[PDB]
Amino acid sequence: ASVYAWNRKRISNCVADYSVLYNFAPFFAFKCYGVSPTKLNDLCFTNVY
Amino acid sequence: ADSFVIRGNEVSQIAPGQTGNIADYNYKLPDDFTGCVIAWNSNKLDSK
């Protein structure tokens, strides 16, 4: 994107195997001042944006 | 103290919160831990 009219990719009803995203490439920031970005498996998210 | 060397992108990831390849597969630091971390330049001395 170009940052003037930023969109919101709403993730629909599905399953987001976060470990699959962590198996692709190393991450740089990975800084989450919220839910722990390690045990992101056994808790359920209502909607992601 | 233990001998160690890792990426300059992950040299700032020495805190025991960056759980991943550095932590779950290389070395994990416990939460109830006391100790220091020191480092210096080792890029030009050893490189290919």
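Residue numbering for chain B follows Swiss-Prot; the residues present correspond to positions 397-444, in that order.
Determined via electron microscopy, 3.5 Å.
A Cβ is built for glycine as well, from the same backbone N, Cα and C atoms used for every other residue.
For the naturally occurring variant B:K444 to T, Swiss-Prot gives the following note: In strain: Omicron/BQ.1.1.
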Where B:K444 (variant position) falls in three-state DSSP terms: coil
Other C-beta atoms that fall within 10 angstroms of the C-beta of B:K444 (variant position): 2
